[PDB]
Each structure stands twice: as C-alpha cells, then as structure tokens.
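Step one of this worksheet: look at the structure below.
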Amino acid sequence: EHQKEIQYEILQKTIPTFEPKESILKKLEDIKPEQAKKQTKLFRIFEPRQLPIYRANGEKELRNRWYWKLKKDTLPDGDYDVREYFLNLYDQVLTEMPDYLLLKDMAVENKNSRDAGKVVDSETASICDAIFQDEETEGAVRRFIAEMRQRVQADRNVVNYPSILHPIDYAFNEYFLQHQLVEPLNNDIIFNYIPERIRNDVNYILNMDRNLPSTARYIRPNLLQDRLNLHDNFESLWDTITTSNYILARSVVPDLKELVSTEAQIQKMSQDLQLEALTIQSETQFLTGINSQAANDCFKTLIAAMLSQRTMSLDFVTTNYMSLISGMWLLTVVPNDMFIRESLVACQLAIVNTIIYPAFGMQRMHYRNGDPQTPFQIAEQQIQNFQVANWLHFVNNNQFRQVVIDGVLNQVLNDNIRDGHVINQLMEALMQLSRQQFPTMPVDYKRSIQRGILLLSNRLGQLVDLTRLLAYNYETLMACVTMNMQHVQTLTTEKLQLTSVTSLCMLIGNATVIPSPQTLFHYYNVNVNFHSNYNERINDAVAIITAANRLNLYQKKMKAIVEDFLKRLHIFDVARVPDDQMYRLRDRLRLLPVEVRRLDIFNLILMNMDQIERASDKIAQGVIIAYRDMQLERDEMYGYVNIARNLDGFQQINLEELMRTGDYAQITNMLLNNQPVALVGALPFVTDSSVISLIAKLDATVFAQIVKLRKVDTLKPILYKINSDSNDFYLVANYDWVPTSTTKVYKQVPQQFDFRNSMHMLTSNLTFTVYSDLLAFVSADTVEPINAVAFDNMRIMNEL
Amino acid sequence: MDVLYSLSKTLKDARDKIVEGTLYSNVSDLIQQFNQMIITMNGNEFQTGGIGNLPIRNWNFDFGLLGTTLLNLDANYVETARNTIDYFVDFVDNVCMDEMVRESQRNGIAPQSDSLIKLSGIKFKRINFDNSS
Amino acid sequence: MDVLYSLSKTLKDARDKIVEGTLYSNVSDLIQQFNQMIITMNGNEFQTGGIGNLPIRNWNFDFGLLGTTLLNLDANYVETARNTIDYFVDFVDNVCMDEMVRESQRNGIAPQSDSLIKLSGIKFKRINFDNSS
C-alpha cells in the first residue's frame, strides 16, 4: 500500500486543505469578522504652521503668514515611488474605514467667547485659541470664533458642531459621515433575519422579550452570492471548502439516542443469520459492531456529505452480502447524484450479481458490463416483476432534484417530498423485497440471504422513521446556509463502511432527536461571518488591484495581493495552490465592479494626488537647464529664489521612463552640445544660502554625473533660498546687481491659508448604540422530541 | 473636434443632473468626468473672434474642483457650481460661433479657428465622452 | 414641481432598464435613486380629483424596498417590482390630470392642486434628478 501513498499524496499537495480534520473547525468558529468600527480623531493630513516671510528684496517682514504644511511628509524619489506611496494610503484608508461616527465623543471647549461655545476636535480648538491672538487677523475673525455656538437638538438626534479642517480634509471625513453604513433596527428585523422557514416549523417556539430604542443600530451582513464561480475550475480549492463545510456539519448533526443494545440484536442475529454453515470466509459480516458508534458516524457522515455538497466512496466488502442489502437502502435515499460514479459501480454490480439476478432466477448470465451509462439502471428494461421494476427507475432517478430558489436566493439542491416523509419509497423498497425468495444454487444460500432480508422488512416499520429523520434534519439545517451550493465532483472522497450503515438500519428505535435551538443559530452565525469575510476581502482585493492598474504600478499585481487575500480567508494554506490557480484567480477578480465604498474613495485620492506631491517640503517635480543667464524670480515666502511654476518650451523626459529603460544618451547628446532641456518626476532636493554659490554657477554642475553609469538617483538639484537675512552672504544688495541663475525648479508654491474656506460645519448624528451578534435577543424553546413533524404534519418519528 | 462635442454633453448632462436635492451616487460617474476637464484646461489661454462684427473676448482658466462628500446635494453646492458652468457656456458659444463662420477651399473639412485648432491637440483628448448625439 | 418630473424619469428609466435578464450593476446607480423615493413617500397621504367629472381617489403608501439578488435579475424579481410601479403610474396619471385642469389669473405659474402644492414642500426635494427632457 506504500506505492499508493506517495501518489495519493502528490495529489494532496495540489490541495490547500489544512492537514488535521479538527484543525479546520476551530479556524471557523474562530472567524469573528463583525467589528464596531468607531474613531476618535477628525483625521487630517496637515495642520497650519507659522512661517517667516520676506517681502521682495526684504528681510523677515516681522510678520509670519500662516501656510498649510504636511504632518508626516515622507515622499520617495521618482514618479514611480510616488504612485506606490499613495497606494499605501488606500490600504490605510480601508483598514481605518470608520463604519460610523458621533461628535459628542469629540466635544471640546472653545475656551474663548460668550455662549458656552463648544467645538469639534482638539486641532479645531487649538487653532482658534491660536489665531484669536495673532493681532493681525480681521475683527470679524474673533467675532465668528466667538458667538459661533454648537448646535444641539435633543429631539431627532441632531448635532451640528462648528469645525475647521481643510478642503482635502473636509473631503475625507465628510464621505465618512455620508456613508455611515448603519441601518436602524426593529424587533421585526431580528425576526426577519430568520429563515422564512424555521418560523413556520411548529416544533420550534418563538418569542420576543427585550425592547428596542429608536437608538438601535446594526451593520449590514452583506451576503452577495458567489461572484466567483470556482465551481467550474478551481477543483483544488473546492475540495478544501467541501472538506471544511463538511467538518462544520458533523460538529452540528445531533448525536443519536436510545439504540438497541448492541449485544441483544447481534445475538438474535446469529440465530437468524445461520453464520457458520459451510461457507469459507467467516467473521467478516460481524466486524459490523462498534455500532453504538458506527451508526452515529454513518449518520453524521451522511448529512454533512450532502449539505457540504461533498462526494464519496464506500469501504465496501464484497463477501458480506448483508452489508450489500443495506447498500440498497443507501441508494433508496441518498441521491446517487452525489456519489463518485465509481463507488456506485462496485456497490450495484455486487448487488446485481451476488443477488437479485440469480436468487430471483432471472439472468443466470450474471451480468457483463464494460462501461455504458448506468449499469444499475438498464437492469430495468429487462426485469419481469413490477415491484422490482419500480425501484429501478426511482433509484436511477431521484437525481437529487437540483432546482431551488428559496427564502431569497438559496439554491440548495432539494429532495423528493416522496422521500421526505412520503417515505413509501421505503415501503415499496420493502414490498419488492418481500417477493425475492427462490432457487438456483446451494441451500445455505437462499436461507441465509432471505433471512437477512427479513430483518430489514420487520424493522421496516421503523426504517420508515429513518427516512423521516433525515428528511427533516437535512431539510431543516440546510435552511441556514447562505453560501450557495452547486453540485460538484469533489476531488476527494469520504469512506463510508457499509458496516455502520447496516447498523443504523436495523438498530434504531423510537428515538427522536433534532437540532438544539442554540445549535442552529451558531451554524447560521458561522457561515454568515465567513461569507462576510469572503465578500469583504473580495472588495478589499478588487479595489486594490484596479487601483494598481491606473496607478501604473506595473509590478506586483499578480500573487502579492492574492496571497494576503487567501490568508485572511483562513480556510486554506496557500502554498499548495497550483500556480495556474493563483493567477487564474486574478484573471477573474479583475473583471468586477467595486463596492461603491471602496471605489468612491480612490476616485477622491486620485483627484488630489497631484496637489499633495507638490505640496511637500522635500521633493519637487523635475528641473530645467537653459545655459542662458536667467533672471532669478522673487516670491514672498522663499524670498529670492529660482522657481518655475511652469514647463512649456522645453522637451520633457520622463525620468521614470529613462531610468527604467536604460539610456540611449538622447539626453547625453542634448547635454553635450548643451541644449535646453527638462526632466520630469519627483526628485531629491537642496537648499543653499551661498550668495557666492550662484556666482560659481553650481547649479550647472550636478548634472554631468548621470552620464557615468545610468542611475540618476544621485541627482540632487539646487535651489537658492536667498533671503535678505539668514544669508551672511549679503554683499549683494549693497552693489547694483541682478541674480543670474542658470537654472531653476518646479516645486509649486505651498498654499496660503484662508480661514473662511477651511471652516466647514458638521453634520453628525447623535447617540447610537451599536449592536453585534444580534440573534441573542431571540427567546426560543422546543417541544418535547416525541412530538415532531415535517412538511407532513402528521408526525416525524411515529412508530410509537 | 470630437473634443468640442464632449464639452457640451458635459455641461448639458451637468446643468441637468445637478440640482438641489438629488442623491450623489447618481452623478458619481459624472462628477469625475467633469473635474478631469477643469484640470486639462487650467493653465491654458484662448482667444475667439476678430472677424467682421464679432467681438474678440479673451479667456483664462484657474478653477477649484468639487467636493465628493455629501449623501445629498445642498443648495449651496449648486450655486458654487452653476457659477463655474456659466463661464464655460458663455465660452463655448463664442467658440462655436468663431469656427462657424470661417471657410477654407482646401481643407474645408478641418478645423479653422485659433480656438479649435488648439483643441484637436493631443493633450486635450483626455476629455472625450458619450458621443450619442 | 421639478419634483414631479423625477417621479417619471424614475419610472421610465425603470419600466425600461428593469427587465428579466440584465446584470444588476447596470442599475446599481438606479436602484438606489428608486428606493430613496419610496422612503420619502411612505406615510404621507394624497387627494386627487374633485372637479367636473374627475374622480376623487385617495392614495396611500406602504411599500417594501428593493432587493438585490445578484447576477442578472430573475423573473420573480421583476414581477414583485412591476406590481409596485403600476401603483405609481396610475398615481402620477391622476396627479398630472388634477393639476392639468386648474387655472389661476394672479399666480397661474405655480402649483394649484392639493396634490402638487404638497410636493413643492422641502421634505421631497430629495428626489430630483436627470433633467434632460
């Protein structure tokens, strides 16, 4: 069996299925997606600092106008690095995505002014107290700051607090308010988050106990469907889901009760069985035991299989005919549809041959099959005994009537009312058996065989009960599954020893068990979260990728995002994800919309992107060379400097392009025959006060460098912050003269500060109370098991 | 040329879908397109007229953009917008008229005016949109 | 008044773009607008007619919003919707007609009917959109 291993494993490496069984359950009950998401700070990007200003040719004018500047200005060097940088912001934005907000939780005293004026947040506060005193601020300012009082309306829950942010800041925080993604909450909604089914399942009691303030608030679960059809290619992963979903199931499936003492039955069994009667291959039909277990296993196992949309095989044992009979039970119910074609192969033929056909005297030509279309079937067309004949069509059908759309989008391949609790199928499965008692071969044969059959029949009164049981259970549990479920041929099986099967069968009494209330919920809850995570990450995923494209980040895109994605999903251990899989996964992802939320924000970042970049203190966009004595310009803030707010009149050379693609010296020639040229993108930076410098023409130096070897990182350019002061070098204005800068740069001037326009009002709701988990508010009991009912309404489990 | 077209459907679908009240998410796809324009324009100078009794009005660009926040639109939002539209309207009118009079034996199928010739430029193509007229 | 307008383009772009088989995302921007309406409405009651042979019918609102079953609509989705539209259609008709008969010398440029006068109210402005007609 060693040879079988190595290969049976080479396959398991193509399956992101975690190793141990159990190890998987935990991963689920553990996923705790739901999270109140609140926030404190208003959140900005820039506060306004004072700064020295020197009038044209002037000294520190003594005044210090207020300009906007970036808190945390960490910008890389190179257009490309810039684009990546912003991207991180997107990720930061999402991880901080405040689901809701309130202002009282940020209230602050506007120290100054009559009317107990209260303002938005700390920064808002500071600023006021600050300006209040910069004596050169229009009388209107103090006034406004003054009298402007908050806005408090008890009724309706309104709060409009005066605030001050910034155009790009209001921008953010705003939408955060207009997308509080928090819908109300009425007893009725809790009632409704319940499967349209359960409520109507008499056996279960419903009741309300706690009330609900008009303060009630929850966050949409978000249960979009599949979005991703993994059902048609990512086998490796389905297998891993099925498995998972499966274990999950077993964890739920109620344990059985009141069984017939193991010993008692097996003993009347030997009396009936006539075991040791010549036949050589003894004690293979009694390895049946451990039934007090086998049945429990066989039972659970069967359900999950179904629910989880898994597929399996059968630790089959040819000799042990009994074990076969019961098989017939299995097909009588479980829709063969979900049973790898093969295990059904063995099973049937084993029945067909070592049974029916000869003991029934029909085809004494036992049966010769190569590979038609359903050997179990065809047997029909040529069987002369109606009873036998109906079994056949019904069994070869009962195709698991794969068609359902309930309680709003829940394709849960259903099953025959018939089976359900019309049961008869069973009654007919029996009646057909009731006339299989006849000739062909040795005596110890019919004797032994038929006797076993009878044990199915008598018990049949009860076997019925089984049908009802499952009928309900599956039909119940199912209700609470959000994940859709297309029938697929899993890559992996699940062994089901006819041993246990057989036990369950003749071994169940007037027992009656069902899903504990609490149990059910717990189930819903899980799938829920999971879903939420899947859907959510999906959005998180998409959002990035798409951004990744317009943000010309022609690099990571492939794996990078995918890896993180799967990890957060928990369920599987990447690595063993075949490469055609991860990439194919992207291929599908890239073709979807984007949760307005996600999308809506990126659109915002891009519009202000430009503005930020030039807004920084370190780094400007490209430089110009003209080898033409040029007239240095003058700006109030930098004093006497060489800045250019506009390119136009000189070629543009995308540094990014050059660097990334190697150089052809186009630039090398232009520089050499010394021609007017420009360089674009983000770049290092250098300030200098050496009046002298300018005379030395330093700015025309730095350049030669590049040439050497490609690169161009080491391209610090130069600016001359020549203020009529901090420059020991001032033997300049003492001599008639004018600045001869051979070069200048693009860093556009920072923005002046205008109060008015930065002062925005604030629309915030007032006083919530966020609730998670939900359900809990549900009070629910249960009738006593001995009183159940299915669609039937007569009574599930009714063989007193 | 096609450029030109957009400029309008932009304004129409604008002076039309931007009213006191409407929900933002009806214009999200729109708003964007709009801004995109302002950008491409700002930093450009134009001139129309000069022929017969047609005035020679000059134009410059330098505009702020539009918020993206707000579930619904408040009156104030509109007026600050309408003020910007009216400059473009009064603009286009003058642009159309200026290219609606000149004729050329040679390429009477190509752009004429200093105003439009400049538009067919590549750097402006980033504005095209919804050609269903 | 403008209010009124919307009510229709809402329904048209509705009874039109909402059909058995279109991908959800082709109406995402739309669906929203719609719901928004239902909300603002529900609760308030109206009176139409009350002149000549025009019948006086009373309209009341009590409707559930719109689902979102993913990936192209299923027939069932439509029918449960169409049923809601038909009440609004038969409504508007009666609203139009009622204000299409009243005249006024002094101020015969404003709303006359009890039905419309109530619409110009502020609490409704939240609907206006796509003014291209």
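Residue numbers in this text run from 1 along the chain shown.
Including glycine, each Cβ sits where the backbone N, Cα and C put it.
While the structure shown retains the original residue, Swiss-Prot records the mutagenesis experiment B:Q32 to E with this note: Complete loss of in vitro DLP transcription activity, no effect on particle assembly. Neighbour list (B:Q32 (mutagenesis position), Cβ cut-off 8 Å, at least 6 residues apart, same chain): empty.
Take the CB of B:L65 (mutagenesis position) and look out to 10 A: across all protein chains shown you find 18 other CB atoms. In Swiss-Prot, a published mutagenesis experiment is listed as B:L65 to D, annotated Loss of in vitro DLP transcriptase activity, no effect on particle assembly; when associated with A-70 or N-70. Loss of in vitro DLP assembly and transcriptase activity, and almost complete loss of interaction with VP2; when associated with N-71.
Counting every protein chain shown, the Cβ of B:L70 (mutagenesis position) has 15 other Cβ atoms within 10 Å. Here the residue is the original one, while Swiss-Prot reports the published mutagenesis B:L70 to A with the comment Loss of in vitro DLP transcriptase activity, no effect on particle assembly; when associated with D-65.
A coil conformation is recorded for B:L70 (mutagenesis position) in the three-state DSSP classification, outside any helix or strand. Where Swiss-Prot documents B:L70 to N as a mutagenesis experiment, the accompanying text is: Loss of in vitro DLP assembly and transcriptase activity, and almost complete loss of interaction with VP2; when associated with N-71. Loss of in vitro DLP transcriptase activity, no effect on particle assembly; when associated with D-65.
Taking a C-beta cut-off of under 8 Å and a sequence gap of six or more, B:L71 (mutagenesis position) has these contacts in its own chain: B:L23, B:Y24. Mutagenesis annotation in Swiss-Prot: B:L71 to N, described as Loss of in vitro DLP assembly and transcriptase activity, and almost complete loss of interaction with VP2; when associated with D-65 or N-70; the structure shown retains the original residue.
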Could you find out if DSSP has B:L65 (mutagenesis position) as helix, strand or coil? coil
